[PDB]
Structures are given as C-alpha cells and as structure tokens.
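Single-structure report; data block below.
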There are 2 protein chains.
Amino acid sequence: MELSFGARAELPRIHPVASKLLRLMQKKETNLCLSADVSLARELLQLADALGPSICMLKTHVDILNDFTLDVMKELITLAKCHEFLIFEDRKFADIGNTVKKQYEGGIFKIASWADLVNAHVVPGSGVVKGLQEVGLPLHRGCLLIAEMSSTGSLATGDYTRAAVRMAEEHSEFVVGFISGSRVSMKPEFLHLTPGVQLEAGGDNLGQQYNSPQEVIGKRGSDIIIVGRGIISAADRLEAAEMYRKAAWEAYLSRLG
Amino acid sequence: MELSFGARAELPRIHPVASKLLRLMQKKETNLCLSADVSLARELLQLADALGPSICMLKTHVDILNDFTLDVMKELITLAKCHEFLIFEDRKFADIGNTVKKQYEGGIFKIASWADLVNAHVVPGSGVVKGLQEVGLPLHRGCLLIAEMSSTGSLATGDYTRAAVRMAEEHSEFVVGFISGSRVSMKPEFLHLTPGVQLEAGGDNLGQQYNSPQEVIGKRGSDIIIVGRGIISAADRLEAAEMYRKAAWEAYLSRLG
Ligand SMILES: N#Cc1cc(=O)[nH]c(=O)n1[C@@H]1O[C@H](COP(=O)(O)O)[C@@H](O)[C@H]1O
Ligand SMILES: O=c1ccn([C@@H]2O[C@H](COP(=O)(O)O)[C@@H](O)[C@H]2O)c(=O)[nH]1
C-alpha cells in the first residue's frame, strides 16, 4: 500500500533531507521541482522568489551562471528557507571518488556548502558515492543517483539501472533516491525525481524527450516532476508553475487513492 | 600496421587538434598527459612551466581550483604555446545536449574558450556530443568520449564501451578519441588516453586502480598515459614526470617494431 508524502517523512529509515522535503511537499501540496536554467544570478533569484511558494525544490546548474558568487548562493538559501524549498545542484558528479570529493566541497562553487541535494552518475562505480559521502555526511546532505535519463539514446537502462538501485540501497545514509523516469525502487524511503516533463507531447532538437505529469507521477509512480522550459519559456511563469504543480499534485493524490 | 605518432598526424581523416597533438608528441618524444590535480593556481602554473617540456598535454579540473580566473587560464595558454602541449579540461560532460552546450561555452569557466580538449560520458546518448559540437566546431576544439573507466565497479564495459566507440565514429568531426583502459577502436585516427597509471602496483582508498605505463601503452595498446598522484605526490615532480615520460615513450617505441 502507498503511503502519503507526510507518512513517508516519518519512516524509521528515512534520511533527514528526504524527511524535510517530504514534509514541505505535504504542507505546500507541491511535488514540483523548478529547473532554473538561466545564465544570470538576478534571474535565478527572481524566479526562486516568485515561484518559491509553488515548488518543493529548486534545481540549479551553477556552472551556467555567468555571474556566480557565493553571495548569490547565500541569498538563494535565504529564499529557500523563507518559501520552504530545497536546493538541488544538478552537477551529475561522474568521476572517481577521490576527484568528486574535491569537486563537491571545493573550487569556486563550494557546492556542498549550499546544496541540500546533489546527483551523481553511477558509471564510475560506488566510489563516486563513497567520495561524495565523505563531504556530504558531515554537512547533513543528500544525494540522488541517476538511474535513468530522459534523453534519446540513454544507456541508463537494464542492468545499469539495477546497479544504481543496488548502489543507493547500500549507501542509504547518504543516497536519498533517484533521478529516473519511473519508480525503480520499491522502498518508500527513496525519492524518485523525473525530468523530461511537459504538459504537451514533444522533445527538443538535442535529444530531450517529454512525458506529462500524469504519465510520470500517476502511471510511472514517480514522486516529483522536474520542469524547466515548460515553465521558464511560458509568458506567465507563475501560472505555468501552478499548472504543473496542480497536475503533479493531483496525479499523486489519485495514485494514493 | 602500427604507425608512429608523426605519421598518424598526417592521416587523411585526422582531426586538426589530434594532428597538432600527434606532431608535438613526436617532436618532444612524449606521450605523457599530466593530471594537474591541484587546488592552487600558482601550483598549477608552476607545474605547467616546469613540466611543460616533458608532457604532450596538461589535464585540468578547473572546478577544483580555489582561485580560478580567466587570467589564470590565459597564463596557462601562454605556457601551453611556449612549451607545446594541449590543454584538456576533464569536465566529463554528462547531461542532455541542451544543457552541456551552456556548460561548455558559458558560466564563469567558459571552458570552450581555453580548452583544446574536453571529455564526455556517453550515458546520455549522442545528444551530449551534438550539444558540445555546436560550440566546439567553429572554435576548432575536440572531444574525448569515456569508453572505459579505471575505477572499481565501473559500469563502462561491454555494450556500453561498444556504444562509446560507435558514437565516436559517427561524430569524427569533433570526437578525436577516447578515455579508455586499452585500445577500443582499430581506427588509427583516434587517440586513446588512459588514466589509472602509476609505476607501482596499487590503488587508492576510493576505488582508483593503477596499471603501469608498460602495461597500458605496451600490452593494452593505448597512446597516452594520464598521471596525477604518481607525479604530483612526488617530492620532485619534474624528475617524476621524466620517469613517466620515458616509461611511456619506450613502451610506445616497442610496439612500433
Ligand atoms: N581521465 C579520467 C578520469 C577517468 C578515469 O576513468 N579515471 C581517472 O582517474 N580519471 C581522472 O584522471 C586522474 C587520475 O589521477 P591519479 O593518477 O589517480 O591521481 C584524476 O584527475 C581523475 O579524475
Ligand atoms: O535525465 C535527465 C537529467 C537531467 N535533466 C535536466 O533537467 C532539466 C530539463 O529541463 P527542460 O527540458 O524541462 O527545460 C535540465 O536542466 C537538464 O539538464 C534532464 O532533462 N534529463
């Protein structure tokens, strides 16, 4: 039987970051993650403040910000605390353990100092998670493993996907779930987040493929939709965010019965 | 038929960045890529200057440099031109095509502006290559696809590796080779660069595994060794680089005939 997000937040083996997230999802009736794919810090902060009420999570690509500073991220954290959403840096860590630990903690971005969640590809083997967790565990962070991808020709299928699930299971002190197109774990402590989402059928010209919130949440059993252009390119981004939220939220409620 | 690096530089289908690399490998008698895994720009540049005559390539992780600026990269380019080596940013692009184009061109790092070579994981499908190529083509840049990894539990094996080789063949206008543990293509226009290399047997505590230059170049048929800690951890990095250079170069001479 399916548990509500609020009940899942209380599960004995739940990660604190997953619990925080699940509680605010239930409080705000949102399972929408905004993909804030913009080049200017002011745009990032403007979207975060305006859409924050409607979202459970803000997904960043800090490496495309033409004017990144750590003060930008300080300010984003204030907004995250005010409007109640988590910050997920979509870094796709994909190197050996010794390297990713440095990429997570250090450099100019100091990602671990501000991102509640990061994600990682499983292709290097479990050392990618071991390296990240050496930085993330002390800082009370969580990680998502990329079990499937939305893009045309994705190799994250079959035995690769099963490997991602095993890796998460064996590293549950740090891994809180998956980037995937569908439910891949039967354990309710894990979150499923799905990108490649728009209301209308389509794709882009560089291999992105879309499915609807009803399909991904309702039929495929994912928890959270990740939506970028579907919202950001709309004339009215507030109304678009609300349309996606309502869609994902109702799909969840229906599945839950 | 085994061709020298100088001959391979003249192959009909050779990419101009591969040709430039192969020419300087032959001229300088080096098939050593230094993995400059340091956190300080001064150490990076001092290594680049001192070891430049010994290396064909300097591999960077600019996202670990605590004091990155574009002015640091300008000085690195100056050293690369002076000593004759290529700059390879080991970014491991691994996102959908629309995202990686921005991560390559933009942000604070503006990687395409200074890196001769970058690499990409093949897990997203060929969109990853199509996105990078939109940026790299007019700038006369090249890309390496990660066909195999050196780390314990790597999923880059079997059909995954074969998919990487097919993707390289189909995008030979931009893809100039592979990150691999051995020769994965029989086409001599492709470069093979191999990380996980040390003179001594062993590994690290986070999944790295090492093989020797003689094994990797000599028996496994790779072209270039990528060496980080085996050089960086030495008291005298120049002497260490010279050790690796001579090992790798003589291994190469042996399979030539
Ligand atoms: N290239 C690459 C990459 C992929 C791979 O499969 N194995 C690696 O070690 N690397 C990188 O090569 C370097 C290996 O360094 P070391 O020789 O283990 O100190 C690192 O910068 C690591 O991030
Ligand atoms: O498998 C994946 C993994 C990540 N993303 C990311 O999610 C967002 C998709 O945005 P859009 O296609 O909704 O604009 C982008 O930031 C992209 O990098 C995907 O689309 N698919």
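Start at 1 and count along the chain as shown; that gives each residue its number.
Determined via X-ray crystallography, 1.4 Å.
Cβ coordinates are placed from backbone N, Cα and C, and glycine is handled just like the others.
The UMP binding site feature in Swiss-Prot is assigned to B:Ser35, B:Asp37, B:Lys59, B:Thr60, B:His61, B:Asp95, B:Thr99, B:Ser150, B:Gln208, B:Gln209, B:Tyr210, B:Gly228, B:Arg229; the stated evidence is experimental evidence. The Cβ of B:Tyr210 (UMP binding site) has B:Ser150, B:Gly196, B:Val197, B:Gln198, B:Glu200, B:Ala201, B:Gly202, B:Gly203, B:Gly230 as same-chain neighbours under 8 Å, each 6 or more residues away in sequence. DSSP assigns B:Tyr210 (UMP binding site) to a strand segment in the three-state reduction.
Swiss-Prot documents B:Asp90 to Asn (Swiss-Prot position 312) as a published mutagenesis change and attaches the note Loss of OMPdecase activity. The Cβ of B:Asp90 (mutagenesis position) lies under 8 Å from the Cβ of B:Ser35, B:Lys59, B:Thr60, B:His61, B:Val118, B:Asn119, each of which sits 6+ residues away along the same chain. Look at B:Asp90 (mutagenesis position): DSSP puts it in a strand.
Residues or ranges marked as active site, for OMPdecase activity by Swiss-Prot on the basis of experimental evidence: B:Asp90 (among others).
Swiss-Prot lists B:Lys92 (among others) with the feature active site, for OMPdecase activity. Listed in sequence order, B:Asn119, B:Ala120, B:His121, B:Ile146 are the same-chain residues six or more apart from B:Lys92 (active site, for OMPdecase activity) with CB atoms under 8 A from its CB.
What Swiss-Prot records for B:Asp95 (among others) is active site, for OMPdecase activity, and it gives experimental evidence as the kind of evidence. The Cβ of B:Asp95 (active site, for OMPdecase activity) has 26 other Cβ atoms within 10 Å, all protein chains considered.
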Handout entry: Farthest-apart CA atoms of B:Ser35, B:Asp37, B:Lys59, B:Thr60, B:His61, B:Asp95, B:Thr99, B:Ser150, B:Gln208, B:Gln209, B:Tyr210, B:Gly228, B:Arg229, residues recorded for UMP, distance in Å
Key = 33
Completion exercise
Out of the binding-site residues B:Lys59, B:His61, B:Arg229, the residue with the smallest number of other Cβ atoms within 10 Å is B:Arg229
Exercise for the section: Please list, in sequence order, those recorded positions from B:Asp90, B:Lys92, B:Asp95, B:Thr99 with the Cβ less than 6 Å from ligand 2. Expected result: B:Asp95, B:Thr99
Exercise for the section: Could you say which of the binding-site residues B:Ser35, B:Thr99, B:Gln208 has its Cβ with the most other Cβ atoms inside 10 Å? Expected result: B:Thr99
Problem - Contacting recorded positions for ligand 1, chosen from B:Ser35, B:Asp90, B:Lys92, B:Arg229 when the Cβ sits under 6 angstroms of any of its atoms - result: B:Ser35, B:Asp90, B:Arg229
